[PDB]
Amino acid sequence: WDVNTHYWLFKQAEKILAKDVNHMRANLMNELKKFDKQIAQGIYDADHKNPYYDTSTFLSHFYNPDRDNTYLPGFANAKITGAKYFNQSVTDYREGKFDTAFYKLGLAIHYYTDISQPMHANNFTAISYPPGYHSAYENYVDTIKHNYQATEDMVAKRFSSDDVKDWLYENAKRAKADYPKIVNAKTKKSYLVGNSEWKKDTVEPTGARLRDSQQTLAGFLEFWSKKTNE
Amino acid sequence: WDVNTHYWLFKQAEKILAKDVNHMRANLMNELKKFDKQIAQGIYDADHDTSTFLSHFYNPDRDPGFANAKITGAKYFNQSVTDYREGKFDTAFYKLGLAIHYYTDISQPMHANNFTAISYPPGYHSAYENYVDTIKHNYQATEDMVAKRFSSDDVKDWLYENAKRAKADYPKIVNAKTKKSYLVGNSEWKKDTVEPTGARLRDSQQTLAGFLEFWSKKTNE
Ligand SMILES: [Fe+3]
Ligand SMILES: [Fe+3]
Ligand SMILES: [Fe+3]
Ligand SMILES: [Fe+3]
Ligand SMILES: [Zn+2]
């Protein structure tokens, strides 16, 4: 996903938690508010710094759940990297290192939301054909995400596992399922010809993907809270 | 708002002032620390006839020989400033505590709209304030907060503006849904009011920090 889609997803997920408050969510919400700056910096650092250091860090933003099986040394994908920061943040929190914990939570949020973008779940990079469509699409999403803010009917979506690796896998699987709505013969030809049909063709599937990502991120934050409270 | 929401608001406002402290604010922070007990007792004493009861309410949209919270809050604030300037610091900070009590009271929407313990449904007022007491700790001061100021040299206008902000939130606290919830005896009103309560508490902390900074400027001018 000055693009701010990742932080925006975090804010929408916070709204989903707040609108249906319960005991544990109230404690989590107070923490997320108090440590917003630390979380925001983690999101930003993964967003605007990490992808551009080399190809190892660039690859860390992608995870194809139907391919990226074995870990080749020095080539961590988004599932491995996201799980690393998530698990370290839980450990730091439980040791009382809150500032670091919430920063690393921000890092984990970036990787988890990155693979909710279908291109990131199917090895479609900025140099995949047609070159430039990846960045054009993400810039476009930034301009229209405000039409798909959290709504009253939404819920936190959870996955059935105590292991965050599986949350990352399942979030990417859902995104990959939407890849044909974003990258297809029609949108690729539209982007090459230079008309805006790809924008009209992808806006509603983008809105559904963003609204799903908000909900799975709300569940992910609740899961983070559960792990810290174990 | 042993319910301690009023003192809690003062402690949150103190945190807001402390995090953005500079040399011009530094003396006030030490004063608040040195006179915490006097301020706390001023807040506590205001909490406990008809003159004293009416004095905790101020509907800013309405016009008795009896003082409302704007008049009583301004009385103690202005006296506190005078006492400070005459060197009567123990008394100055005690009356500051009284003034803090009246100012934070009308940051509570019911107090800004004549909704008392006997207003219908009777008992909802105290049920709400007791509930707020139990959940305020989820809305403590955060680093994004600031002291909020109003454009006036007259504390009466600060009291008016604080009450107007509270009154705008009254429909979020007292409405057909919450009143029916409280009457039927389920807890739905708690779920419906928690987020507006959190927003009200966060605004009140910030306007109180501005109020303390404003008081300090008056004492040092
Ligand atoms: Fe991204
Ligand atoms: Fe991308
Ligand atoms: Fe009160
Ligand atoms: Fe009251
Ligand atoms: Zn009172």
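Swiss-Prot numbering applies to chain A: residues 52, 61-289, in that order.
Structure method, as recorded: X-ray crystallography, 2.0 Å.
Placement of Cβ uses the backbone N, Cα and C atoms for every residue, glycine included.
Taken from Swiss-Prot as is:
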- A:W52, A:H65, A:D173: Zn(2+) 1 binding site (BINDING)
- A:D106, A:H120, A:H169, A:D173: Zn(2+) 3 binding site (BINDING)
- A:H179, A:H193, A:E197: Zn(2+) 2 binding site (BINDING)
- A:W52 to F: No change in catalytic activity (MUTAGEN)
- A:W52 to A, E or K: High decrease in catalytic activity (MUTAGEN)
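Less than 6 Å separates the Cβ from ligand 2 in the case of A:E197, drawn from the binding-site residues A:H65, A:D106, A:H169, A:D173, A:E197 in sequence order. Listed in sequence order, the binding-site residues from A:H120, A:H179, A:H193, A:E197 having a Cα within 10 Å of the Cα of A:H65 (Zn(2+) 1 binding site) amount to none. In sequence order, A:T64, A:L68, A:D106, A:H169, A:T172, A:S175, A:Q176, A:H179 are the same-chain residues whose CB sits within 8 A of the CB centroid of A:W52, A:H65, A:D173, the residues recorded for Zn(2+) 1 being left out. For the pair formed by A:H179 (Zn(2+) 2 binding site) and A:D106 (Zn(2+) 3 binding site), distance between Cα atoms is given as 13 Å, rounded to the nearest Å. Close to ligand 1, meaning a Cβ under 6 Å from one of its atoms, are these of the recorded positions A:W52, A:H169, A:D173, A:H179, A:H193: A:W52, A:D173. Taking Cα separation as the measure, A:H193 (Zn(2+) 2 binding site) is nearest to A:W52 of the recorded positions A:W52, A:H120, A:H169, A:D173.
A count of other CB atoms within 10 A of each Cβ picks out A:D173 as the most crowded of the binding-site residues A:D106, A:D173, A:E197.
Spanning 8 unmodelled residues, the distance from A:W52 to A:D61 taken between Cα atoms equals 12 Å. Counting in whole angstrom, A:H169 (Zn(2+) 3 binding site) lies 9 from A:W52 (mutagenesis position) by their C-alpha atoms. A:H120 (Zn(2+) 3 binding site) has A:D173 as its nearest neighbour among the recorded positions A:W52, A:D173, A:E197, going by CA to CA distance.
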